[PDB]
Amino acid sequence: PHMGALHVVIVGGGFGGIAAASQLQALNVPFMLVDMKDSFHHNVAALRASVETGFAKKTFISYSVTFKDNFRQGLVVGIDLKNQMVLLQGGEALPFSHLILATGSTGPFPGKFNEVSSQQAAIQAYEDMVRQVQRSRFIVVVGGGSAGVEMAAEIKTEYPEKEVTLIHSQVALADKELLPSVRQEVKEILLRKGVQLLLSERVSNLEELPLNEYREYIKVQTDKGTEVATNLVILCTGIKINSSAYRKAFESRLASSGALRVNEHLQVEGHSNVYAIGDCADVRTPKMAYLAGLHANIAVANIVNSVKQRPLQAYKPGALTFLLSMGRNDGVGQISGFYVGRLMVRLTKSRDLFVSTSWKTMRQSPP
Ligand SMILES: Cc1cc2c(nc3c(=O)[nH]c(=O)nc-3n2C[C@H](O)[C@H](O)[C@H](O)COP(=O)(O)OP(=O)(O)OC[C@H]2O[C@@H](n3cnc4c(N)ncnc43)[C@H](O)[C@@H]2O)c(O)c1C
Ligand SMILES: NC(=O)c1ccc[n+]([C@@H]2O[C@H](COP(=O)([O-])OP(=O)(O)OC[C@H]3O[C@@H](n4cnc5c(N)ncnc54)[C@H](O)[C@@H]3O)[C@@H](O)[C@H]2O)c1
């Protein structure tokens, strides 16, 4: 029983969650941010952190330094809707008047890092990854979605002398939703960088492969009988909505995606005090970090606007913005539905990978 008082709980400390937490902190609204890690992960830069020595420490930002007693590390195992509690592993419970679900996506390392561990262990996992890439003359990237084409491009840009093969199950690279001109340019850039492309092939012995580790010899097989000898296998095979925290409680209002259905105010269907932001919300746009932060502004604003009996802010998508960095010197993509070239993408994304915007949000300075 909050007896009218606000206490917001944010489940997930990603791009959406740290934006929500930062705004709630500036409004002096009581809240608790929950994340399984001890630091925010700027995962847009996770592939650069897999190939550049010393870079990983720029991609993890301590929660407690920024949020102090408004942060609690923990693993959310469920949501008790009748008694308005967030259920943590270990048995602890967090009461809320409003709930913001910002649980993001899960997938293979290095592109995603969803482990309970300390900031130094997380940084070391990416430094270890860099050392496996450095030891490995021959490298296979599996999956030619937008992550795989970035992974392969990063390796060949930092290490032109390595042999890199990208194996992709479709005939075209990167998102089906992209302008065809963008998808063709991605292909032409990988080929000009010397990446060997095996298109329309599915790697078929994934269970038998050592992953993210150098070996003197690894044989990759595909369903068409192609065999590739390599020293290192990196998986960029896709991601899944991380419905872990809320799956049982909200099974009624889940999309196929695993996301939560929401109106244009980002309240979860059937609720007025539960919001979903970022990857876990069921919007028609693609899963983007910058959209996560914009949903965060909308959700917090609507919590306040609901208390002030004011009209709620509305989320209105426009045409697709999607930028692919192709190593630090190259890239291609589209901004609001039209093509942008390699100089533009290099300057906007490939050089810094938006890293400074997260340190600014967290009001910390990178080491
Ligand atoms: C992999 C990748 C992604 C890119 C890339 N580029 C861009 C880009 O240029 N622009 C962009 O907007 N998005 C880009 N993205 C997408 C961006 O990474 C994601 O869209 C973004 O992370 C989504 O932000 P969310 O806030 O929705 O989710 P996160 O995954 O960031 O965070 C969720 C958090 O919840 C925590 N969590 C989840 N379930 C939990 C539970 N049960 N208990 C506790 N904590 C939990 C997780 O540990 C994690 O900390 C990119 O180059 C790469 C290589
Ligand atoms: N630059 C950006 O904006 C950016 C970059 C990365 C990711 N993202 C976001 O994350 C989402 C996921 O992207 P992603 O690339 O991680 O996944 P994805 O699902 O877009 O691509 C993974 C691909 O790997 C293929 N694959 C799976 N197993 C395979 C196998 N054994 N052999 C060969 N191919 C195999 C899949 O069929 C799929 O085409 C994007 O749709 C977007 O929302 C954005």
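Note that the numbers count up from 1, one per residue, in the order the chain is shown.
Note: Cβ is positioned from N, Cα and C throughout, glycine not excepted.
Annotated in Swiss-Prot:
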- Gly12, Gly13, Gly14, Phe15, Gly16, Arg48, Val76, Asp279: 6-hydroxy-FAD binding site (BINDING)
- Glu150 to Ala (Swiss-Prot position 156): Impairs the reductase activity toward coenzyme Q1/ubiquinone-1. Impairs ferroptosis suppression (MUTAGEN)
- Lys162 to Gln (Swiss-Prot position 168): Acetylation-mimetic. Results in reduced ubiquitination and increased stability of the protein (MUTAGEN)
- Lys162 to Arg (Swiss-Prot position 168): No acetylation at this site. Results in increased ubiquitination and reduced stability of the protein. Loss of function in negative regulation of ferroptosis (MUTAGEN)
- Given that the record lists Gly12, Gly13, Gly14, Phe15, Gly16, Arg48, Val76, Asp279 as binding 6-hydroxy-FAD, what is the largest C-alpha to C-alpha distance among them, in Å? 30
- Task: Please report how many Å separate the Cα atom of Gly16 (6-hydroxy-FAD binding site) from that of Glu150 (mutagenesis position), as a whole number.
- Result: 23
- Nonlocal residues around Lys162 (mutagenesis position), in sequence order (Cβ under 8 Å, 6 or more apart): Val133, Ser136, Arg137, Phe138, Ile139, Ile155, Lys156
- If you measure between the CA atoms of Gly12 (6-hydroxy-FAD binding site) and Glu150 (mutagenesis position) and round to the nearest Å, you get 25
- Item | Among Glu150, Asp279, the one of these recorded positions whose Cβ has the fewest neighbouring Cβ atoms within 10 Å | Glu150
- Cα of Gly14 (6-hydroxy-FAD binding site) to Cα of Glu150 (mutagenesis position): how many Å, rounded? 21
- Message: Cα-Cα, whole number of Å: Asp279 (6-hydroxy-FAD binding site) versus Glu150 (mutagenesis position)?
- Response: 20
- Query: Cβ-Cβ under 8 Å from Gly13 (6-hydroxy-FAD binding site), same chain, 6 or more residues apart: which ones?
  - Reply: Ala21, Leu33, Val34, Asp35, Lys37, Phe40, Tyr63, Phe71, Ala102
- Which ones, of the binding-site residues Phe15, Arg48, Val76, have a Cα no more than 10 Å from the Cα of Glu150 (mutagenesis position)? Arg48
